[PDB]
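Trainee: Can you read through this structure? Questions will come right after.
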Amino acid sequence: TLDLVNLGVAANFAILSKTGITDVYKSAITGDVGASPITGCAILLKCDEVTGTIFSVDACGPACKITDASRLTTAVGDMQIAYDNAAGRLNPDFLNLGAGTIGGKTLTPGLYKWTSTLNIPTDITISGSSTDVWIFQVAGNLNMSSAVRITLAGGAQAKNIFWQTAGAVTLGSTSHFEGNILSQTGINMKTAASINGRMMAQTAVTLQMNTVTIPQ
């Protein structure tokens, strides 16, 4: 029933930011990474940290980098269209579920909105079919605590989950996240946190020894 958020060319990236990608070595990224319009030197990943292509707007950046301004321009533009599309969905199924703390919940499909910061202090399940869609609209920050795991149940797929945040995302140390993040600012991961999803930030993505896998 709820339509997918079309990511266009941004679908090809595990990490896409506008002001760079910082990293505490070593991270494990599966899929392409990019930043635009910032210089490629703002991508602080080593070549042995990415399975995929590192894209740069210029001659600057990691040894393996491909320079491709035009593809990054399209990807970032596509990321902004996706952000606006996700932020623009009307008629939420839920508004202010758990008063902004959703620890222990099982989330069924649909459109969710929070006019605050969303916190996830304890494990949650996202439960639905291989074709169901979840859009989470968050007017503040999104926080997940250390060791918190998002579990998928019933055939729910990470590629059908979208998190739209007006504020910064903070994934706590050793936490496991599921879904696409469309952040208006930063996405900040802590020591050994993992994500099955895409990190699309209109500022920066920051990593500390993270595992990042594009959804299949």
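The numbers used for chain A are those of Swiss-Prot, and the residues that appear cover 61-276, in sequence.
Every residue, even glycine, has its Cβ placed from backbone N, Cα and C.
Copying in the features that Swiss-Prot gives for the protein in this structure:
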- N203 to A or Q: Increased thermal hysteresis (TH) activity compared to wild-type (MUTAGEN)
- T211 to Y: No effect on thermal hysteresis (TH) activity (MUTAGEN)
- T234 to Y: No effect on thermal hysteresis (TH) activity (MUTAGEN)
- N248 to Y: Has 43% thermal hysteresis (TH) activity of that of the wild-type (MUTAGEN)
- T251 to Y: Has 11% thermal hysteresis (TH) activity of that of the wild-type (MUTAGEN)
- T266 to Y: Has 33% thermal hysteresis (TH) activity of that of the wild-type (MUTAGEN)
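In terms of burial and nearby residues, how do these features look in this structure?
Mentor: Within the same chain, residues at least 6 positions away in sequence whose Cβ sits under 8 Å from that of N203 (mutagenesis position) are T177, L178, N179, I180, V229, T230, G232. Reduced to three states, the DSSP call for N203 (mutagenesis position) is strand.
In sequence order, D183, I184, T185, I186, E238 make up the list of same-chain residues 6 or more apart from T211 (mutagenesis position) whose Cβ falls under 8 Å from its Cβ.
When Cβ atoms from all protein chains are considered, those within 10 Å of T234 (mutagenesis position) total 15, not counting its own.
Using a 10 Å radius centred on the Cβ of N248 (mutagenesis position) and all shown protein chains, the other Cβ atoms total 22.
DSSP gives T251 (mutagenesis position) a coil state; it is part of no helix or strand.
In the three-state DSSP reading, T266 (mutagenesis position) counts as strand. Counted within 10 Å of its Cβ, the other Cβ atoms near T266 (mutagenesis position) come to 22, all protein chains included.
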Trainee: What is the Cβ neighbour count of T251 (mutagenesis position) at a 10 Å cut-off, with all protein chains included?
Mentor: 14
Trainee: Could you give the Cα-Cα distance between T251 (mutagenesis position) and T234 (mutagenesis position), in whole Å?
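Mentor: For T251 (mutagenesis position) versus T234 (mutagenesis position), the Cα atoms are 6 Å apart.
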